[PDB]
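Here the structure comes first, spelled out in structure tokens, and everything after it is commentary.
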Amino acid sequence: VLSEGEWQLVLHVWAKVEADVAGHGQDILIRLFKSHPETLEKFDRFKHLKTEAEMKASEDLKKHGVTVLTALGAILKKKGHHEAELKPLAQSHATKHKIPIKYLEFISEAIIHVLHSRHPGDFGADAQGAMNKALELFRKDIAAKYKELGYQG
Ligand code: HEM
């Protein structure tokens, strides 16, 4: 469970994400695909993007980066009372996209990496620790929904 102080560390950095949602979302998806290329294979919509330059040049990918961060932000804003927000996501990721928890670990690592790269004087150990706790909670709760839905994850 996160404390109020930890949620305030998480939402203070989220405000920074909000100053450029498309840029952070684009950077996160490209870092995910660069670091874990097998995750691209889960996206029939984007597997044509066979180089990093092609990914950067894709407005459709950038649009999806915004969709992704918007959903994550809506979850984080609920501080752990996020059950309604999480439900459709766990549903689609379990039953349609079939995204294992390990790949949610990979994207959580990409989020942290990008927050560090974009925010050098502004994303320190306490903030990163708290963001890692919020993303762990996110993954924990998704995994509980995966199990109710019968999906190994
Ligand atoms: C922070 C984690 C994530 C969030 C918040 C997120 C959010 C979303 C949202 C809001 C959508 C559109 C609505 C839906 O279908 O549910 C979506 C679609 C999708 N997601 Fe995720 N996602 C996450 C992680 C991942 C990961 C790690 C993968 C794959 C390795 C993935 C694969 C997909 C696929 C395949 C689609 C459908 C894209 C399309 O063809 O339009 N998601 N995601």
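In order, the residues displayed for chain A correspond to 2-154 in Swiss-Prot numbering, which applies throughout.
Per the header: X-ray crystallography, 1.4 Å.
Note: Cβ is positioned from N, Cα and C throughout, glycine not excepted.
Going by Swiss-Prot, these are the annotated features:
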DOMAIN    2-148  domain 'Globin'
BINDING   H65  nitrite binding site
BINDING   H65  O2 binding site
BINDING   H94  heme b binding site
VARIANT   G122 to A  In metmyoglobin
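Features recorded in Swiss-Prot, as mapped to the structure shown.
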residue: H65; record: nitrite binding site; DSSP (3 states): helix
residue: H94; record: heme b binding site; DSSP (3 states): helix
residue: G122; record: variant position; DSSP (3 states): coil
Distance from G122 (variant position) back to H65 (nitrite binding site), taken between C-alpha atoms, in Å:
28
Just the number: how many Å between the Cα atoms of the residue listed as 'heme b binding site' and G122 (variant position)?
34
Could you break down the residues of the domain 'Globin' (2-148) into DSSP helix, strand and coil, giving a count for each?
114 helix, 0 strand, 33 coil
Indicate the candidate from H65, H94 with the smallest number of other Cβ atoms within 10 Å of its Cβ, considering only these binding-site residues.
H65
Using all protein chains in view, find how many other C-beta atoms are within 10 Å of the C-beta of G122 (variant position).
5
